[PDB]
Amino acid sequence: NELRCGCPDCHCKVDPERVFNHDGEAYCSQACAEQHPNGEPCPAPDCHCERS
Ligand SMILES: [Zn+2]
Ligand SMILES: [Zn+2]
Ligand SMILES: [Zn+2]
């Protein structure tokens, strides 16, 4: 009943209509969804994820 980012390290604003689905989980952006492949940051407020 709550739509949040899949990244367990980052609390990002997820768009209910533009949500990136991955592994059955919801993501704010492709960045967190793809586990950040080549250093792609997410549109998070202050952001946290810098790993992987
Ligand atoms: Zn995110
Ligand atoms: Zn992330
Ligand atoms: Zn982030």
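In order, the residues displayed for chain A correspond to 2-53 in Swiss-Prot numbering, which applies throughout.
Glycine residues also receive a Cβ, built from the backbone N, Cα and C atoms like all the rest.
Copied over from Swiss-Prot, here are the features:
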type: BINDING; residues: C8, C33, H37, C50; note: Cd(2+) 3 binding site
type: BINDING; residues: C8, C33, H37, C50; note: Zn(2+) 2 binding site
type: BINDING; residues: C11, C43, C48, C50; note: Cd(2+) 2 binding site
type: BINDING; residues: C11, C13, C29, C43; note: Cd(2+) 1 binding site
type: MUTAGEN; residues: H12 to N; note: No effect on metal ion binding capacity; when associated with 54-G--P-82 del
type: MUTAGEN; residues: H23 to N; note: No effect on metal ion binding capacity; when associated with 54-G--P-82 del
type: MUTAGEN; residues: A45 to H; note: Affinity for Zn(2+) increases resulting in the binding of a fourth Zn(2+); when associated with 54-G--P-82 del
type: MUTAGEN; residues: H49 to N; note: No effect on metal ion binding capacity; when associated with 54-G--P-82 del
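What Swiss-Prot annotates, mapped onto the structure for a quick look.
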residue: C8; record: Cd(2+) 3 binding site; Cβ contacts under 8 Å, 6 or more apart: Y28, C29, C33, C43, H49, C50
residue: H12; record: mutagenesis position; Cβ contacts under 8 Å, 6 or more apart: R5, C6, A45, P46, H49
residue: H37; record: Cd(2+) 3 binding site; Cβ contacts under 8 Å, 6 or more apart: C43, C50, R52, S53
residue: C48; record: Cd(2+) 2 binding site; Cβ contacts under 8 Å, 6 or more apart: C11, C13, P42
Any of the recorded positions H12, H23, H37, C48, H49, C50 with a C-beta atom under 6 A from ligand 1? Give them in order, or none.
none
C-beta crowding around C33 (Cd(2+) 3 binding site), within 10 angstroms:
29
Would you mind sorting out which recorded positions among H12, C13, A45, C48 put a C-beta under 6 angstroms from ligand 2?
none
Relative to the mean position of the Cβ atoms of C11, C43, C48, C50, the recorded Cd(2+) 2 site, which additional same-chain residues have Cβ within 8 Å?
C6, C8, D10, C13, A32, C33, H37, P42, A45, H49, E51
Give me the long-range Cβ neighbours of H23 (mutagenesis position): same chain, 6+ apart, Cβ under 8 Å, in sequence order.
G7, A34, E35
Listed binding-site residues with Cβ under 6 Å from ligand 3, out of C29, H37, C48, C50:
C48, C50
Using DSSP reduced to three states, classify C33 (Cd(2+) 3 binding site) as helix, strand or coil.
helix
Using the centroid of the Cβ atoms of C8, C33, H37, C50 as reference, list every other same-chain residue with Cβ within 8 Å of it (recorded Cd(2+) 3 site), in sequence order.
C6, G7, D10, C11, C13, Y28, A32, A34, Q36, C43, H49, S53
